Amino acid sequence: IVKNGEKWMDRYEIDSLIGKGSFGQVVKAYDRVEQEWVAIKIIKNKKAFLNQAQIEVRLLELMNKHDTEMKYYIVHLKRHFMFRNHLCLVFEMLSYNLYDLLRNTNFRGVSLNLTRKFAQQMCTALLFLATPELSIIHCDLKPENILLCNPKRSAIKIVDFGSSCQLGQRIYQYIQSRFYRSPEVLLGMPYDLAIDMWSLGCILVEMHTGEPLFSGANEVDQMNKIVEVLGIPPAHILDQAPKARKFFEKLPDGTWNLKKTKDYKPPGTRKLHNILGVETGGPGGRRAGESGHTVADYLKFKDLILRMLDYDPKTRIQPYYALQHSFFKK
Ligand SMILES: c1cc(-c2ccc3occc3c2)cc(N2CCNCC2)n1
Ligand SMILES: [Cl-]
Ligand SMILES: [Cl-]
């Protein structure tokens, strides 16, 4: 749509394409007023993309009018305007995403110490979105949506509030990227902020092993891969779940098992203990003898992840309590 050297509103000089999406495109631009580079998210001129981006602008503006040390893990929206019938969101410039970070390790993962630093910023971000007056569900947490502030540094910010909604402003049943999709969403149940904590648990394991924890090819495969690690979801959850029978079957004695198709490891036998290599020098034993990667370090990480991957969104660890976990104690 947009040429390099193009000048908008005697303010912005467009340089280059940063990214393309369902929603439109993101470009690098020079702001002559502030005298800084910015990222401009240009929404497509179609009602559907416009209406959803208006919700994104509303939630970012809501976050901005809250001044607390907790808010500075979210990309800053500087302002927005309409141009040639496109909603345009101006953000601060950030660096490359955590998926690019994994790609750069040849998908062998970053250290437990860098994983910790990412976890602690992300838990702080989730604590900020849980502030009662905000109550924002991100709904699309994944490595691609977490950007470094600076290519030299390990500071991060969350981007893409394109799917985000406040608690009790739910639009879509089908949300989150499949690998990072919570059991409650797979099961068609009303969702709350706990779905972001599920995504986070998936993301932290992937950041350390280099590979997605649950890489389903579709929803049925997704649930099967979760069940391989965590077992059959509790009956009290399956009993209240509209889509339980997409994946499971109830029995005379009030018990649930998998529906099987044509030929997974038996439920709960692919142990997070072995995926992390807690007692076998980390993922593929590639951390054998490295400092900050002792069995004790690994066990604390395992405990925190299993609390983030509670099937029950009610008892799943919440951001404040995740920040108090031993994994973050020096
Ligand atoms: C909002 C803002 C940004 C964003 C902000 C600042 C940035 O500095 C460099 C790249 C970049 C992207 C990216 C997106 N994205 C939405 C579409 N999925 C991909 C990410 N949304
Ligand atoms: Cl990925
Ligand atoms: Cl989504």
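Heads up, chain A uses Swiss-Prot numbers, so what you see runs 148-410, 415-481.
Method of determination (from the header): X-ray crystallography, 2.2 Å.
Cβ atoms are placed via backbone N, Cα and C, with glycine included.
As annotated by Swiss-Prot, ATP binding site applies to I165, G166, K167, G168, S169, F170, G171, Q172, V173, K188, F238, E239, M240, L241. Among the mutagenesis entries in Swiss-Prot is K188 to R, noted as: Abolished protein kinase activity. Annotation source Swiss-Prot lists active site, proton acceptor at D287. While the structure shown retains the original residue, Swiss-Prot records the mutagenesis experiment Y321 to F with this note: Mildly reduces kinase activity. Does not abolish autophosphorylation on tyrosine residues.
Separating the Cα atoms of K188 (mutagenesis position) and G171 (ATP binding site) is a whole-number distance of 7 Å. Summarising the environment of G171 (ATP binding site), the number of other Cβ atoms within 10 Å of its Cβ, over all protein chains shown, is 22. Gap of 4 unmodelled residues flanked by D410 and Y415; Cα separation 8 Å. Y321 (mutagenesis position) carries neither a helix nor a strand DSSP state and counts as coil. Around the Cβ of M240 (ATP binding site), the same chain contributes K175, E183, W184, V185, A186, each under 8 angstroms and 6 or more positions distant in sequence. Within the set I165, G166, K167, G168, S169, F170, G171, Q172, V173, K188, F238, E239, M240, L241 that the record links to ATP, no two Cα atoms are more than 21 Å apart, and one pair reaches that distance. Residue pair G171 (ATP binding site) / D287 (active site, proton acceptor) shows a Cα separation of 17 Å. Cα of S169 (ATP binding site) to Cα of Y321 (mutagenesis position): a distance of 16 Å. Per-site Cβ counts within 10 Å over the recorded positions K167, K188 peak at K188. The two recorded residues, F238 (ATP binding site) and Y321 (mutagenesis position), show a Cα separation of 28 Å. With a cut-off of under 6 Å between the Cβ and any atom of ligand 3, the recorded positions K167, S169, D287 reduce to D287. A strand conformation is recorded for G171 (ATP binding site) in the three-state DSSP classification.
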